[PDB]
Amino acid sequence: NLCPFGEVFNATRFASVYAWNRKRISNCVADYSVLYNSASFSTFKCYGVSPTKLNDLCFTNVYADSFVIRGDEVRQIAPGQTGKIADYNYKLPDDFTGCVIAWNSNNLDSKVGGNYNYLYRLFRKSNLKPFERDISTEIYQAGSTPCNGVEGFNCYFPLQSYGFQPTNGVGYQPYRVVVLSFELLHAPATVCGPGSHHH
Amino acid sequence: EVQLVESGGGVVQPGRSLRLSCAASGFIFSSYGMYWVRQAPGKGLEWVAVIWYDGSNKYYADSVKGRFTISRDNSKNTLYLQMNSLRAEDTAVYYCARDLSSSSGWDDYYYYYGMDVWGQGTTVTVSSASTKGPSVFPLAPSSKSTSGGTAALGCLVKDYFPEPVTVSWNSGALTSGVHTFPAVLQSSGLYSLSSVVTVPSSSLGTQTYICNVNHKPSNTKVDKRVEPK
Amino acid sequence: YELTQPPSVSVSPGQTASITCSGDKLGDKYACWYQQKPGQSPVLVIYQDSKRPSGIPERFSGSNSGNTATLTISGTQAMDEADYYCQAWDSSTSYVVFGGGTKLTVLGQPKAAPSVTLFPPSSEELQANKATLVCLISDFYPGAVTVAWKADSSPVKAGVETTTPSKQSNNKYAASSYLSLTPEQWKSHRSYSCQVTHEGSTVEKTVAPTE
Ligand SMILES: *[C@@H]1O[C@H](CO)[C@@H](O)[C@H](O)[C@H]1NC(C)=O
């Protein structure tokens with residue numbers, strides 16, 4: 001059947017970047033043309049693969065990580081960047097083979113008065129490793145004295161909210177992101193393009 | 001109590017096949033990645049296979065690719081390893097192990113950290129038959145053992161299979177000064193070991209020394225007196 | 001991909017001990033450390049480079065940077081003597097990799113030269129048309145020794161099987177080596193000799209078909 005990309009890209013609700021949602025896609029025919037021929041995507045950078053010849057290849061699995069960030073942070077969803085997001089929220093590996101897709105979601109994720117559901121991680125004791133995700137709400141210690149309840153001398157809650165208002169600057173508007181990673185194992189290739197040897 | 005229990009190992013002939021089980025108890029099994037790891041005698045730990053909390057994704061080491069199959073029954077709290085086309089170099093203790101990270105169930109995401117729970121292991125010996133009982137020969141104490149303070153004497157237990165043979169002295173009455181060695185696996189495929197006891201030189205006339213050898217699998221029992229002839 | 005460890009590391013009680021683990025861009029993956037005492041299952045002592053599991057003594061610490069992970073045991077104790085393995089789960093391929101392991105010895109007792117006893121073939125075994133020389137090595141510390149067989153100062157090539165050292169009851173170690181011969185070649189050399197080497201000090205013992 002047709003791979004359920006509709007359910008990922010047209011997802012009614014999206015996830016906070018700190019708790020980025022992954023969907024494994026398997027056992028279907030992936031019509032990648034439907035994506036790159038929707039010319040509504042503001043970012044569509046692919047690394048290590050052809051633009052259209054993905055439509056001919058087969059893969060053991062396709063993983064779709066998806067989340068929401070602000071526009072000027074999109075540049076961090078790429079190999080070997082630093083910044084709040086790539087360091088503390090969603091790190092891509094250096095040898096990344098796959099595609100990063102982003103589009104402006106101001107008319108869906110901003111609301112008059114402000115949307116404070118979409119969060120991100122502000123403080124972490126160290127950097128995330130590639131494809132790692134952290135959703136702990138452990139009280140961050142920046143000061144010297146231990147915290148055990150809520151807050152004290154430099155004892156910040158680690159998560160912060162984006163404030164998404166429809167009248168924010170373009171750079172401060174919400175963008176929805178989908179990262180396709182491709183997996184080819186010594187195992188049955190279940191995700192195939194229509195122009196393959198298999199059909 | 002979190003518990004992993006391996007079972008189903010044993011002696012098996014090469015080219016044949018064998019199915020190992022690992023029974024989990026005391027944690028929500030269905031929510032953890034699981035591992036098979038083996039250790040050949042006197043070697044290090046070798047990764048064998050790994051499976052996702054739900055059995056969706058399976059990864060194998062190259063040495064066993066195409067021959068082994070990892071699987072799990074989440075309803076029955078069980079992990080299985082189907083070993084086919086067993087080679088001799090598969091002889092090892094097989095451990096099942098649990099990853100310390102657990103999936104909440106909501107979005108196909110898993111990251112493997114350390115393996116914090118281990119079973120006690122199950123032993124798989126893959127040898128070409130020849131299940132025989134041992135021949136026991138005495139190692140008499142010589143004249144150069146006689147001239148120290150004390151002297152050594154022993155039993156050679158040669159050419160036996162399978163691996164577990166027990167050796168006592170004087171029906172267990174003689175305990176101190178006794179070292180029984182681990183067995184060597186000869187290229188013949190049969191095992192062989194020695195037991196030895198250090199003992200006062202002047203007692204070689206008075207005190208008798210017999211070694212008792214029990215090889216259960218062949219139903220062999222042998223007593224052998226060690227004289228200084 | 002390979003993770004490569006020092007084969008052995010010895011340390012006096014109370015001293016700090018360090019075990020290294022090297023691999024390509026190992027800093028970019030998490031490293032685990034497992035302890036395995038003889039005839040026991042492994043136990044996790046370090047995960048996530050540096051985190052210590054619940055119930056693990058605080059003297060176990062861990063680091064990982066560049067291409068090197070390092071397990072550190074401050075105030076090393078007798079009960080820490082064990083094999084230690086590092087491990088890395090590649091973020092890609094989801095492929096697990098152990099190190100070769102490291103035999104951490106804790107010097108808990110003084111040096112002891114081995115006691116070598118060489119047994120000629122029993123007359124029962126000769127009457128059975130076989131011949132086995134038995135070289136038994138006992139009461140040595142540390143538990144590390146090499147064996148070499150000779151026929152009349154000429155080094156024996158094959159027919160040798162040798163055990164790895166094993167603790168005896170007095171916390172010292174012992175090992176055995178066997179040399180197989182047909183009774184012909186037993187009787188057809190002047191003497192045979194077993195040479196045992198322990199911390200640079202070699203002792204040999206000899207038997208002859210006559211005696
Ligand atoms: C999502 O909805 C749009 C609405 O036009 C539709 O064109 C598209 O095919 C749907 N699926 C995807 C992949 O966006």
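Start at 1 and count along the chain as shown; that gives each residue its number.
According to its header, the structure was obtained by X-ray crystallography, 3.2 Å.
Heads up, the Cβ atoms here are built off N, Cα and C, so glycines get one too.
Marked as domain 'BetaCoV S1-CTD' by Swiss-Prot: A:1-194.
Annotation of the natural variant A:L35 to I (Swiss-Prot position 368) in Swiss-Prot: In strain: Omicron/XBB.1.5, Omicron/EG.5.1; the original residue is retained in the structure shown. A:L35 (variant position) falls within a helical segment according to DSSP.
Listed in sequence order, the residues of the same chain lying 6 or more apart from A:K84 (variant position) and placing their CB within less than 8 Å of its CB are A:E73, A:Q76, A:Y120, A:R121, A:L122. Record note (Swiss-Prot) on the natural variant A:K84 to N (Swiss-Prot position 417): In strain: Beta/B.1.351, Omicron/BA.1, Omicron/BA.2, Omicron/BA.2.12.1, Omicron/BA.2.75, Omicron/BA.4, Omicron/BA.5, Omicron/BQ.1.1, Omicron/XBB.1.5, Omicron/EG.5.1; May enhance affinity to human ACE2 receptor.
Among the natural variants in Swiss-Prot is A:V112 to P (Swiss-Prot position 445), noted as: In strain: Omicron/XBB.1.5, Omicron/EG.5.1. Listed in sequence order, the residues of the same chain lying 6 or more apart from A:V112 (variant position) and placing their CB within less than 8 Å of its CB are A:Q165, A:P166.
Reduced to three states, the DSSP call for A:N168 (mutagenesis position) is coil. Neighbour list (A:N168 (mutagenesis position), Cβ cut-off 8 Å, at least 6 residues apart, same chain): A:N106, A:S110. As a published mutagenesis entry, A:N168 to Y (Swiss-Prot position 501) appears in Swiss-Prot alongside the note: Increased binding affinity to human ACE2.
Look at A:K84 (variant position): DSSP puts it in a helix. Annotation for A:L35 (variant position): same-chain Cβ neighbours under 8 Å, separated by at least 6 residues, are A:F5, A:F9, A:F41, A:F44, A:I101.
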